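Engineer: One structure follows; several queries about it will come next.
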Amino acid sequence: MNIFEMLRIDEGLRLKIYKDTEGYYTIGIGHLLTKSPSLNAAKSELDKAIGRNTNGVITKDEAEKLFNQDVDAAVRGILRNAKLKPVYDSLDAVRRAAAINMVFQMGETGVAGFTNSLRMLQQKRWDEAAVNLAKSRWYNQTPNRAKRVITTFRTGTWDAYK
Ligand SMILES: Cc1cccc(CN=[N+]=[N-])c1
């Protein structure tokens, strides 16, 4: 297991435009296209991201290309965020993957309210962090995924992903 395999499990792979858990147009391995309710707008974003007229369909290779970009960009972002970098740097590689997973799903703005969880993670208070992480919209809306990510933070193992 690693961050790519972990997110592939959590996000799936679909080659046609679909709506994510929040109802937003998405393709590939959780590549968010836009929050616009306009399918035409999503198709434009897709064509821009891929560099050809896709008509809303891509290949597995193209999906994997966007995915690698999205994972890389999520990491680079964390490192650019003064609140997130110190916690990320304090973690082992397995828990870093859990961190990347959350930022991939919700963005840096999506984790702005996780200040108290972040402190507990920095303190390596793993069971307390795990309890705090679940007191969230995130957990309530996507509990099965959140349970996997939280177990990863709690244990520093890949047990939740087999
Ligand atoms: C950079 C980073 C470290 C640990 C967790 C998260 C996700 N949000 N929370 N808690 C981000």
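Cβ coordinates are placed from backbone N, Cα and C, and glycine is handled just like the others.
So Swiss-Prot lists these for the protein:
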ACT_SITE  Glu11  active site, proton donor/acceptor
ACT_SITE  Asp20  active site, proton donor/acceptor
BINDING   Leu32, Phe104, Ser117, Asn132  substrate binding site
MUTAGEN   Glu11 to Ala, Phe, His, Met or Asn  Complete loss of enzymatic activity
MUTAGEN   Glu11 to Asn  Loss of 84% of enzymatic activity
MUTAGEN   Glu11 to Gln  Complete loss of activity
MUTAGEN   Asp20 to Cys  Nearly no effet on specific enzymatic activity
MUTAGEN   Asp20 to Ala, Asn, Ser or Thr  Complete loss of enzymatic activity
MUTAGEN   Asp20 to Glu or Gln  Loss of 99% of enzymatic activity
MUTAGEN   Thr26 to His  Facilitates transglycosylation more effectively than hydrolysis; covalently bound substrate
MUTAGEN   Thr26 to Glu  Complete loss of activity at neutral pH; covalently bound substrate
MUTAGEN   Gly30 to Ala  Almost complete loss of enzymatic activity
MUTAGEN   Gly30 to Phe  Almost complete loss of enzymatic activity. The enzyme is destabilized by 1.5 kcal/mol
MUTAGEN   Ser117 to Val  50-fold decrease in enzymatic activity
MUTAGEN   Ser117 to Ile  500-fold decrease in enzymatic activity
MUTAGEN   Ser117 to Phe  10-fold decrease in enzymatic activity
MUTAGEN   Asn132 to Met or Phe  2-fold decrease in enzymatic activity
Engineer: Indicate whether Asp20 (mutagenesis position) is helix, strand or coil by DSSP.
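Structural biologist: Where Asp20 (mutagenesis position) sits, the three-state DSSP reduction gives coil.
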Engineer: Going along the chain, which residues six or more apart from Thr26 (mutagenesis position) have their CB under 8 A from its CB?
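Structural biologist: When sequence neighbours closer than 6 are ignored, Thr26 (mutagenesis position) has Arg14, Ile17, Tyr18, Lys19, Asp20, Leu32, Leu33 within Cβ distance under 8 Å.
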Engineer: At the Cα level, what's the spacing in Å between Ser117 (mutagenesis position) and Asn132 (mutagenesis position), rounded?
Structural biologist: 6
Engineer: For the mutagenesis positions listed here, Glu11, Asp20, which shows the highest count of neighbouring CB atoms within 10 A?
Structural biologist: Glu11
Engineer: If you measure every Cα to Cα distance among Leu32, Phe104, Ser117, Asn132, the residues said to bind substrate, what is the biggest one in Å?
Structural biologist: 27
Engineer: Mind telling me which of the mutagenesis positions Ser117, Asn132 has the densest Cβ neighbourhood, counting other Cβ atoms within 10 Å?
Structural biologist: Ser117
Engineer: How big is the Cα-to-Cα gap, in Å, between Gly30 (mutagenesis position) and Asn132 (mutagenesis position)?
Structural biologist: 26
Engineer: Which recorded positions out of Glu11, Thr26, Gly30, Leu32, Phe104, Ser117 lie by ligand 1, going by a Cβ under 6 Å?
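Structural biologist: From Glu11, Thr26, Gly30, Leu32, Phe104, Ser117, counting a Cβ under 6 Å from ligand 1 as near, the near ones are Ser117.
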Engineer: Give the number of CB atoms, excluding that of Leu32 (substrate binding site) itself, located within 10 Å of its CB.
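Structural biologist: Summing over all protein chains shown, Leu32 (substrate binding site) has 18 other Cβ atoms within 10 Å.
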